[PDB]
Every structure is written in structure tokens, then in C-alpha cells.
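One structure is given below, encoded as C-alpha cells.
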Amino acid sequence: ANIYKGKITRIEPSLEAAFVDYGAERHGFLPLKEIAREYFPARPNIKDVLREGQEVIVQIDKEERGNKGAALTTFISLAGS
Amino acid sequence: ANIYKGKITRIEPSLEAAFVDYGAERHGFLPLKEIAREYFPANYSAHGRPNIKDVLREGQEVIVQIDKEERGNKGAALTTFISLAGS
């Protein structure tokens, strides 16, 4: 159940993170530390790594809570593997 | 949405393929040619294909999308090559 194709909506350099529409109303939060090198450009900051509109494969590490979007990661948990 | 965590349920070496539970009642079918190299346990030869038994294991999860929907008695055809804008 816990896997999504997310679109980067907004990049926030002051948080070194991006907001992601993964199909919830609340955008998810994807910090630079949670971005796999497959997404890195051909010590980058978030602005160098992601761009609005691009899609990422994410899972939820922390559900929506209080006023916060889900904390997302691109490091997908896969059994056996 | 078209992305799933699929669990390998049965490997068929003579079909170079595996059955996959991706959350539907009917398992999907994942050909060896649709398995991306990141899933392979070792770098193999530039020539020929490995046995799928040396690529996948029962119970392993892979990320898949549906390439052809479930139709009639047939399961969905699956691929690990995920479509991503800007990739």
C-alpha cells in the first residue's frame, strides 16, 4: 500500500527539502537526505537536484500528523532485497 | 495511480518469468526482460540471459507498474521500468 508516484511542486532551499504531490491534498515533505542518487544531476543543494514537475517514487515514513504533510522518502523498503 | 510493490510468488525459469502479487486477486506476470538491472544480484555477461532463478527470489519485493491490464482470465503484464516525468 505504501508507494506513490509523486510530483515535485515546490522546492524550499531554506529547508533543503521539496514538497511533493503524491495524491493527497497535503503535499508531502521530501528532504534532501531522503533523495536517492538516481535523482541527482549528471555537494549539491536541493535546487541543484530537483525541479518542479519532475516525478519521484516515494513512500511515507511518517503519516500526516498535526498540521504536517507526510514525511516522504525515495529509499523504498523492499523485502528480500 | 499506476505503481505497486509486487511480491514474487512463483518463478518459472522455462518461461523466463515470474508471477507477482501486486495487491490484486490475480497475480501479474513479470518477464525477465522487464526486470531492471538494479534488481540483479550480480553483473552478468554482455551476451545471453541469466536464469531468472539467479535474478529473483520468492518473497522478494519489486516495484512494478501495469503494462497491460488484467483481461479475461489473464493477469496483468507487469514491468519494473517505471514511467517518471523528467527521468
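To match Swiss-Prot, the residue numbers of chain B are left as they are there, and the shown ones run 39-125.
Placement of Cβ uses the backbone N, Cα and C atoms for every residue, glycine included.
What Swiss-Prot annotates here:
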type	residues	note
DOMAIN	B:39-119	domain 'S1 motif'
MUTAGEN	B:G66 to S	Disrupts folding of the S1 motif
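For the domain 'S1 motif' (B:39-119), the number of residues in each DSSP class (helix H, G, I; strand E, B; coil) is 12 helix, 31 strand, 38 coil. Cβ contacts within 10 Å of B:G66 (mutagenesis position), excluding its own Cβ and spanning all protein chains shown: 25.
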